[PDB]
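Report on the following structure.
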Amino acid sequence: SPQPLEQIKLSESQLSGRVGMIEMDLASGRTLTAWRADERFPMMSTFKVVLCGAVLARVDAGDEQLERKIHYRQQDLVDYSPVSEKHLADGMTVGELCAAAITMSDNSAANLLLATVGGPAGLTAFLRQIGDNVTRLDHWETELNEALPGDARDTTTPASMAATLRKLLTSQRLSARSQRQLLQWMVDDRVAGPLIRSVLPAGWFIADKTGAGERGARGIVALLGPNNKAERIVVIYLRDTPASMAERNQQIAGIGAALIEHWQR
C-alpha cells in the first residue's frame, strides 16, 4: 500500500468524492494521521454508538435500566428493523435495543432509544454536555441518512467523532460497566465485524460500527490495534461520490490497509 495520506488522496481521486479521516491514540487522545478532520460528514448509523452512550449515561444516573422492556407497534417501525420487527408481541429491553441498533444496525431500535434521550434534540444536548460543540442530530431514522449536499444537519467531523468516542469509552463520563458495555456492543458488530476480522492480519483487535447513506455516503468508526489490543480510534467518512457500494467499501479497506501496513508512528 501507499502511505496512509497518499492512499486517502488516491481514494478521493478515484471516487470523485470527499474523504474524512482521523487516527487517534485511544489512551492519550493524540491525533496521529488526519485528513479533512474538521469537515462535516453524515454520521449515518455511526450515530447509534453516541446514542447508546447517552442511554448508558441515563442508566448510570438511575433514570434508565437496560432491563426495562419497551413495547411498540408495527406502525412505529421504519425501514430496516431485522430484530425489532420480530418482537411486536413481547417487546424488547433497552439493552436489547442497543444491541440491535449497534450490532445489527436496526433502525426502529435506534428510534425507540432516541425517544428515551429526548429525540434528536436531546442527543444533541447530550453531545454539547460532554463538550462536543460540533456533532448534531436533527432527524430520526431513516431521514438522518439523506446526506443532502452542503447540509449541516445530522453531521459530524472526524476530529469531533473521534474525541467523543474517546470521551464515552475511556473518560470518567460513563461508569466502568457502561464503558465496557458500549465497547462490547462494537466488538459484537454483525454487519461488518466478521468480514473485517476475516481479512485483518492475525493479532489485530477490531471493534466497529459502520454507516451508509445517500449520494455515496459511507463510514466506519473503529477501534483497532496490534498485539490483540484496542490501541487507536479510526474514523473514516466518505461523501458525495457516485461509486458503487463495493468500491466505497474497497476504498475504506485500502485506507485501513495503509494504516496497518505503516502503523509505526
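Note that chain A is numbered according to Swiss-Prot, with residues 22-286 shown in order.
For all residues, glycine too, the Cβ spot is worked out from N, Cα and C.
Features reported for this protein in Swiss-Prot:
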- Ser66: active site, nucleophile (ACT_SITE)
- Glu164: active site, proton acceptor (ACT_SITE)
- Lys69, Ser126, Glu162: beta-lactam binding site (BINDING)
- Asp97 to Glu: About 1000-fold increase in binding affinity of S.clavuligerus beta-lactamase inhibitory protein BLIP (MUTAGEN)
- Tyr101 to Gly, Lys, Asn or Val: Reduces resistance to ampicillin about 30-fold in DH10B E.coli strain (MUTAGEN)
- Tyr101 to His or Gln: Reduces resistance to ampicillin about 60-fold in DH10B E.coli strain (MUTAGEN)
- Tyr101 to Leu: Reduces resistance to ampicillin about 500-fold in DH10B E.coli strain (MUTAGEN)
- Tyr101 to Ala or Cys: Reduces resistance to ampicillin about 100-fold in DH10B E.coli strain (MUTAGEN)
- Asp175 to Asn: Reduces resistance to piperacillin about 16-fold in DH10B E.coli strain. Decreases resistance to combined piperacillin and tazobactam about 1000-fold in DH10B E.coli strain (MUTAGEN)
- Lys230 to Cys, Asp, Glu, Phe, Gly, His, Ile, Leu, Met, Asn, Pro, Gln, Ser, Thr, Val, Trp or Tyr: Almost abolishes resistance to penicillins or cephalothin in DH10B E.coli strain (MUTAGEN)
- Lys230 to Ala: Reduces resistance to penicillins about 500-fold in DH10B E.coli strain; reduces resistance to cephalothin about 30-fold in DH10B E.coli strain (MUTAGEN)
- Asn270 to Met, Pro or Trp: Reduces resistance to penicillins about 1000-fold and cephalothin about 500-fold in DH10B E.coli strain. Abolishes resistance to combined ampicillin and clavulanic acid in DH10B E.coli strain (MUTAGEN)
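Overlay of Swiss-Prot feature records on the structure.
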{"residue": "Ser66", "record": "active site, nucleophile", "DSSP class": "helix"}
{"residue": "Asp97", "record": "mutagenesis position", "DSSP class": "helix"}
{"residue": "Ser126", "record": "beta-lactam binding site", "DSSP class": "coil"}
{"residue": "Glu162", "record": "beta-lactam binding site", "DSSP class": "coil"}
{"residue": "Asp175", "record": "mutagenesis position", "DSSP class": "coil"}
{"residue": "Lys230", "record": "mutagenesis position", "DSSP class": "strand"}
{"residue": "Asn270", "record": "mutagenesis position", "DSSP class": "helix"}
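A 10 Å cutoff on Cβ-Cβ distances gives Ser66 (active site, nucleophile) a total of 28 other Cβ atoms nearby, all chains included. If you take the CA of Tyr101 (mutagenesis position) and look 10 A around it, the recorded positions you hit from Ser66, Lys69, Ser126, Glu164 are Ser126. Distance from the CA of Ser126 (beta-lactam binding site) to the CA of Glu164 (active site, proton acceptor) is 15 Å. The record gives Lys69, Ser126, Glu162 for beta-lactam. Within 8 Å of the mean position of their Cβ atoms, the other Cβ atoms in that chain belong to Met65, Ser66, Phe68, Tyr101, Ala122, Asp127, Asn128, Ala130, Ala131, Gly232. The recorded positions recorded for this entry are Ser66, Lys69, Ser126, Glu162, and the Cα of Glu162 lies nearest to that of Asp97 (mutagenesis position). Distance between Cα atoms for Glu162 (beta-lactam binding site) and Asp175 (mutagenesis position): 11 Å, as a whole number. Binding-site extent for beta-lactam: residues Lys69, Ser126, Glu162, maximum pairwise Cα distance 11 Å (rounded to the nearest whole number).
The number of other Cβ atoms within 10 Å of the Cβ belonging to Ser126 (beta-lactam binding site), over all protein chains shown, comes to 25. Annotation for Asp175 (mutagenesis position): spatial neighbours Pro63, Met64, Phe68, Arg157, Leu158, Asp159, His160, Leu165, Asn166, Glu167, criterion Cβ-Cβ under 8 Å with sequence separation of six or more. Between the CA atoms of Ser66 (active site, nucleophile) and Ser126 (beta-lactam binding site) there is a gap of 7 Å, rounded to the nearest whole number.
Cβ neighbour count for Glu162 (beta-lactam binding site): 23 (other Cβ atoms within 10 Å of its Cβ, all protein chains included).
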